[PDB]
4 protein chains.
Amino acid sequence: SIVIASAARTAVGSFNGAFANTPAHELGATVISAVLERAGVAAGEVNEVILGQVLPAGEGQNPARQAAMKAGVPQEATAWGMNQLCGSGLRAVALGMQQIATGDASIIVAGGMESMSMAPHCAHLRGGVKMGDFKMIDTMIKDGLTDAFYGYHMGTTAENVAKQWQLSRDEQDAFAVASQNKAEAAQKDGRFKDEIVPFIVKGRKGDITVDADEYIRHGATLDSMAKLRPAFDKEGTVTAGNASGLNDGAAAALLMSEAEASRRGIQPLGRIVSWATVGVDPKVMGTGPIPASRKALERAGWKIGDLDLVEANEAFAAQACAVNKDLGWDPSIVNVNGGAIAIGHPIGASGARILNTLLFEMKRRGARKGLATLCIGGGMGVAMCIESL
Amino acid sequence: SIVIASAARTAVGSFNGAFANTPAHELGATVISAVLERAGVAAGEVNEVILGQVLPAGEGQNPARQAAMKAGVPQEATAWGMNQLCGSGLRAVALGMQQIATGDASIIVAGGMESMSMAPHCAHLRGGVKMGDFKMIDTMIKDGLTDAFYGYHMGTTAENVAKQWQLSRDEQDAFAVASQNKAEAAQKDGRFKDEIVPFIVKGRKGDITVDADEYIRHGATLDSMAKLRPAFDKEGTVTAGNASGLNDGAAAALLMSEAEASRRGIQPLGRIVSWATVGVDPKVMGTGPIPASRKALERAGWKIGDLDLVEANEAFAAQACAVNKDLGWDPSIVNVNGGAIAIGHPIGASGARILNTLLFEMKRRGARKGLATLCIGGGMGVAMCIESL
Amino acid sequence: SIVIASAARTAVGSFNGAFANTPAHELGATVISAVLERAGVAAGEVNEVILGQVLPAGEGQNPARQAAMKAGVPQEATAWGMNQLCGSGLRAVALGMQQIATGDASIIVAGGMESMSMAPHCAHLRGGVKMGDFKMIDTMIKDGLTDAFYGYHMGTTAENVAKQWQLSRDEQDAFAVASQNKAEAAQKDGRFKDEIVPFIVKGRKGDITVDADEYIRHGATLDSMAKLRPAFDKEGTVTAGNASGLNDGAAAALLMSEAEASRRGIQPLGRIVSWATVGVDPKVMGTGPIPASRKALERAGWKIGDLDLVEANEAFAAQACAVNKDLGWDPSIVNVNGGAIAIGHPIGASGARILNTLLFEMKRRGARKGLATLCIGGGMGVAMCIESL
Amino acid sequence: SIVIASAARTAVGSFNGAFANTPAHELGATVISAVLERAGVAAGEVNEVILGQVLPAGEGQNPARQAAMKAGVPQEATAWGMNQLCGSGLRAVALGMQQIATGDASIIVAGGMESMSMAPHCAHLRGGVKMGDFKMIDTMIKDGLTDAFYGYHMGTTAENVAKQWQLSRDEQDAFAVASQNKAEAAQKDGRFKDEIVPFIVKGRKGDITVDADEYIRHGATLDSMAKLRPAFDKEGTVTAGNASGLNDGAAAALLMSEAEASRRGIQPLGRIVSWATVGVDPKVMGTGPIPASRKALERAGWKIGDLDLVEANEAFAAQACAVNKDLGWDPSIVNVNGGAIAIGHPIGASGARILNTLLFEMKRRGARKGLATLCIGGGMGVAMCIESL
Ligand SMILES: CC(C)(COP(=O)(O)OP(=O)(O)OC[C@H]1O[C@@H](n2cnc3c(N)ncnc32)[C@H](O)[C@@H]1OP(=O)(O)O)[C@@H](O)C(=O)NCCC(=O)NCCS
Ligand SMILES: CC(C)(COP(=O)(O)OP(=O)(O)OC[C@H]1O[C@@H](n2cnc3c(N)ncnc32)[C@H](O)[C@@H]1OP(=O)(O)O)[C@@H](O)C(=O)NCCC(=O)NCCS
Ligand SMILES: CC(C)(COP(=O)(O)OP(=O)(O)OC[C@H]1O[C@@H](n2cnc3c(N)ncnc32)[C@H](O)[C@@H]1OP(=O)(O)O)[C@@H](O)C(=O)NCCC(=O)NCCS
Ligand SMILES: CC(C)(COP(=O)(O)OP(=O)(O)OC[C@H]1O[C@@H](n2cnc3c(N)ncnc32)[C@H](O)[C@@H]1OP(=O)(O)O)[C@@H](O)C(=O)NCCC(=O)NCCS
């Protein structure tokens, strides 16, 4: 019944890098237009735009709506943002699928968008500060990466999972290197080109077109990896090297009923067979994908063994290993072209980013069943099952 | 099919007033536990919490999850925030309804929360400011009350509707006084008591229980109304007295299938018969409710005249008069107990606030069909049809 | 040789009190004007204006010049600010005296001004913060009241004195209360009237004339003093009651040679017979007055017993008791009209403020020899000897 | 009677350049140490440190003391900051001269220090900002470079000077370029090494020794100067190229009586024969050096023509030309090694920076009579006459 007609994602920028001064809606705009062009659908036919975005402080009213208009979706359509933190990008797509499923909409553009670079610093200053210093809060750290119940960073949650699952430094380092190597491989081979829609960084002293994931590191060594210091736990195991990064980017999908696609001559990227969201302990939020993935499979009537390709987000090597280890899926069909440790992790957009990767890889290799999953801070998981047509 | 088993809202506080230093998720928690208590449903049976909230900057990771956990909803359920500006609160109820409708969940707590008071000032400072003054941005104004396309305040959008619908100052002023008198009348007769759930302002030098809408003004006079100066257009017609206020508040509804309600012996506040969202020109966003309410009515199979009760959000006097003028519904059955001009307008929570009033009024006067509707910044409208059982 | 022809000070404002939004140069202007007027001297005859001021951040270019110009001092004259912390106001007069002494000026206006209320919060943001919160530093605290070598407040230096000299809480409290009672008595008898020049707080909704020290507490009780908690050392002895306050004000003196005063028919407030500044350990900065007073007396050819009156600044009860104890001067001739615990402490202005108090009470009671001294953060003292004519 | 026994200055840093994050007191300490070393004078014999500094906000209590204590001056000695804007650095040495003159000290360290780069942004937030955006004020611009009466930059006073003296853009640029080329040639020949004491910028990933004036431009061309846009008056004449820069540095002199230097066997850098400070119209502040230099020369009993070397600060090419045109001194003996357009303008230090320059060059060519003068914001000038021994 509901299918992904087309899809597109911008390249992933490094922190304060290529998209350093680009507002997330800009990145979104471009992705909205791309999904539209790639399927032959006119913006005028878009009913609603849903965009997962975790840090929009200071971008103005509802960046989802700004993105949609910038791209040309008429003012008669609707737009909104939503936040399930890292699962935002993937959840948006589910939510959009429900819009068509309940007959409230026909065509939806959904995904995520995020400019971690552009997240501001803030302070509550309405009462006034009579005396003494006050903190100017980094909304990126406070609103997107800090557990609100234990007050510590996601990296600490990762450390909790490492200890629990007895995942050594070498084993988390091994996983990261492989991720880099696979992402680099995929980049060289043209593997990211279909899914990437080039973005034009509007300059003054010149325009710059970005069309390659700039965070991927070429020739990542195990030696450099092993020399890094732990980033969260002073005598910890998680490092800048075996953890995803801070990044900017956008990604989305054009959804419509399978029938509609058919009436249009569109060859869909896949059929949304099922999706699931489940909570877990915030302290070990990285385990999220276990229950969520299993729930999704259950709802789809699929067995883990049925999957031909998987995209399980790499928030941290320790959590990625734990997930794989627990689920037991064949490592070889998970993050085939690299994961977030190499590609980057634009919070609100990452679920749609990985959906794009999964979808273009399933088409290129001819896989039939796929699943995308992500862990969520605060202790949640989100998963989606896709079947090719 | 999907029914609102129960509902609850906090009192709406004034700006920097009773809830001045209360983070939205604390009010959210209170309301979520009320709805459970009220229906006789255990926190453990909640699948997900959906909370619209337009201004979470500074509150920490996903305040929706923080509300849920604080209220006792286990770590197993899931939670998420969403933004459709002033339509957030109502929209969230519709999205939860769809969670159930598609069989993804059984029981959802939905609504919105907002702390305008706690909205911080911010500035993007990662790049640094090498020389020169820079502006500290009020995020409530920028991210909540400023049109992103024309750069002006919602108040100006109100002025655009005023001029277009030829709504004089005296006519808006009249409308405002009536809403105050009607909000004061209803407060005096205990008409807001079922819906309100007292909120304990945790103090140090005393704990204060808030259970009354503090923003309503007792004895509002037309003379005082007519002496106020225009707040947005220097030679304008919109003023502080005929515009909604800056407020805090949280409201929610407990949703489940009609059959489930029946299995539990619950007496539902009503069945969600339909809902809709439609866009309009951002310049005259106040018109939002016209196209959305009609759509909602159309999807429900109802005529405007079928409606027994109506709650149409009082963003601004200008817009409310325009809405009523166009739709033509009998004025006496619209905002019977007063509106946002008197009660307050906690952006992200207002759509669920007005559903509460609609729902407890419908039960108290035995009205069968009702409709809630709100105008949304950026040019959008949201509407919902509820029928009692 | 060099005399003080006239002097004047504004009443001392409470923190965020009467002068909450008055820039220090405005208060300085009025005192410049008063001193001129009081001496029969025209602003066109001033050669230079010298004003200590420790916290001028945000006031604009050299506020000493802004004060001079506001007062009508001709653009041909010159102005400069200086900072020797709490000894600033007194040091200026010394430096003004030396302008005359060396023949480079004939007529100087010298004193101090300080708006502790208008001191701003700041941050160095040229480089940008790539991530993480940063502090907004209270400049009042940082640049005015925090020792730069040990990182702690001036109050902690008070605690180090308390301990070392074995001054109990009780003794400190007794000192504070006698300060209050004496200042209150002098206020009520009209003792502060000759020295205060009334300041007009330019309002919108009315102008307010301030001509009374508002910080002096009427009816101060020992019981209320003794229940206060330690302000700097959780199990300390220094409290808000026994410490000076945070205050606003300005004060100055018009200087010229004795022979010039005589050609003008002026009866001068006194002859500057000597002055001195000496350092001590920063940890016990409050002991500054000891060596500076002893040095001034020696330069004057005076024994301690020759003094008729003394003004020794009350930075803190603890340090004031220590200075009196060590010096051994008759306590009844010290701060006879109350001191800074009661009157307040506008840092840059206080040395000139207590020099006004000394001058006008030496005239009133016919005291022939007087000395004014103040303790300075960072470990310094300043003292000056005055002889009537 | 009072001689400059030795002197020293750091190299001048570019804005956010080599000393981007070096607090001024650190650079002052190194200059304190250097004067001491250069004269065979131990830090224990210093009585007082006087350092001009215009922008100390956020550096902590009295940076002159912090510099003195870092250099090892005993805690028994004293220190203070003063501010007469751009003539601060020179005013201080006149001020130190006066201490010895009047017998209050025997050995003084005086000069100035500034780090424009470390100046912060601020806001007065004590009263609170109920709502709306507020300004974060660059203290360098506001407190250092804007006229307090006319509200415009020091550069617009430059434009005023340009029109009034009819100084074309061409004349300005050619003085600018000749400044650059003489500083480049004295840099290259080694004429700045005697005056400069190397500064070690404490690294983490390496200590950096800074011993060269980095703002100096090598190969400055008339053509690229001529292509620059006006910086203050959109259709003006003052550009970035013919105006001084924004810089960092410190500079000082060690003073004592001529008799004292003879008892120690010190061959002094000169005798301070006179100084003068005079005001002028704030709108043409750049003309300050005119009356100040004539005044100093008359107190010295010298004719303009007796001077052998002159250092006249380059605030802007337009005022520099005006000052040279009126005084009429031979241009060939003015700033023979370049000036501030090329070397840099750390406001509080500049006066002392150009005295060093003066001093060293009078020594090297055997000049007997020299003068150092500087224009001061707010309408003022300072100048000093030096005679070799
Ligand atoms: C891990 C984290 C704290 C690192 O932040 P940081 O310290 O500012 O990161 P950096 O990139 O500066 O790391 C420091 C260095 O490690 C180096 N580094 C990173 N990966 C490397 C690799 N694979 N090999 C070699 N060096 C590497 C960087 O190049 C850098 O070198 P430098 O110090 O010379 O600049 C941050 O990326 C983070 O919080 N990430 C995401 C975590 C998260 O919770 N995401 C949400 C998911 S739940
Ligand atoms: C209208 C608005 C700009 C007013 O802001 P403000 O100037 O800070 O408001 P205030 O409450 O201070 O109004 C000033 C005065 O009006 C007075 N006032 C308000 N309503 C009044 C009435 N009915 N009768 C008499 N006086 C009244 C207040 O009491 C106050 O008196 P004071 O000056 O002695 O304090 C603000 O309410 C606003 O933007 N509101 C919401 C509009 C909006 O866009 N909502 C989103 C919906 S799309
Ligand atoms: C001591 C100090 C830290 C107090 O700051 P604060 O805590 O914000 O001060 P407050 O005025 O709020 O004092 C707190 C309370 O004590 C009370 N209080 C003060 N003196 C009192 C007295 N004599 N009797 C009774 N109550 C008294 C105040 O009235 C107030 O009551 P409240 O809590 O109901 O408002 C501040 O004054 C300070 O730093 N002072 C001296 C500064 C200094 O170092 N200056 C340079 C000297 S080198
Ligand atoms: C004049 C002023 C505003 C320039 O500030 P800015 O615009 O940020 O300065 P910059 O140095 O970035 O701009 C100069 C631009 O022209 C270039 N430029 C400067 N001098 C040049 C020269 N001599 N030849 C060629 N190009 C030159 C700079 O490289 C820069 O080029 P870029 O932007 O491509 O990198 C600032 O330096 C100033 O305010 N100086 C004032 C000093 C003052 O008032 N002091 C107290 C005086 S009383």
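FYI, residue positions are counted from 1 along the chain as it appears here.
Recorded method is X-ray crystallography, 2.3 Å.
From the backbone N, Cα and C atoms, a Cβ is placed for every residue, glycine too.
For A:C86, the entry in Swiss-Prot reads active site, acyl-thioester intermediate. A:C86 (mutagenesis position) falls within a strand when secondary structure is assigned with DSSP. Residues near A:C86 (mutagenesis position) in space but far in sequence (CB under 8 A, at least 6 apart, same chain), listed by position: A:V54, A:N313, A:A315, A:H345, A:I347, A:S350, A:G351, A:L374, A:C375, A:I376, A:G377.
Per Swiss-Prot, active site, proton acceptor is recorded for A:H345 (among others). Over all protein chains present, the Cβ of A:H345 (active site, proton acceptor) has 27 other Cβ atoms lying within 10 Å. In the three-state DSSP scheme, A:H345 (active site, proton acceptor) falls into the coil class.
DSSP gives A:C375 (mutagenesis position) a strand state. What Swiss-Prot records for A:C375 (among others) is active site, proton acceptor.
In this chain, no residue six or more apart from A:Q61 (mutagenesis position) has a CB-CB distance below 8 Å. As a published mutagenesis entry, A:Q61 to A (Swiss-Prot position 64) appears in Swiss-Prot alongside the note: Slightly lower activity.
Listed in Swiss-Prot is the mutagenesis experiment A:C86 to A (Swiss-Prot position 89), annotated as follows: Loss of activity.
The annotation that Swiss-Prot gives for the mutagenesis experiment A:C375 to G (Swiss-Prot position 378) reads: Loss of activity. For A:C375 (mutagenesis position), the number of other Cβ atoms no farther than 10 Å from its own Cβ, over all displayed protein chains, is 33.
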Intermolecular Cβ proximity, recorded positions A:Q61, A:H345, A:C375 versus chain B, under 8 Å: A:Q61
Per DSSP, three-state class assigned to A:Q61 (mutagenesis position): coil
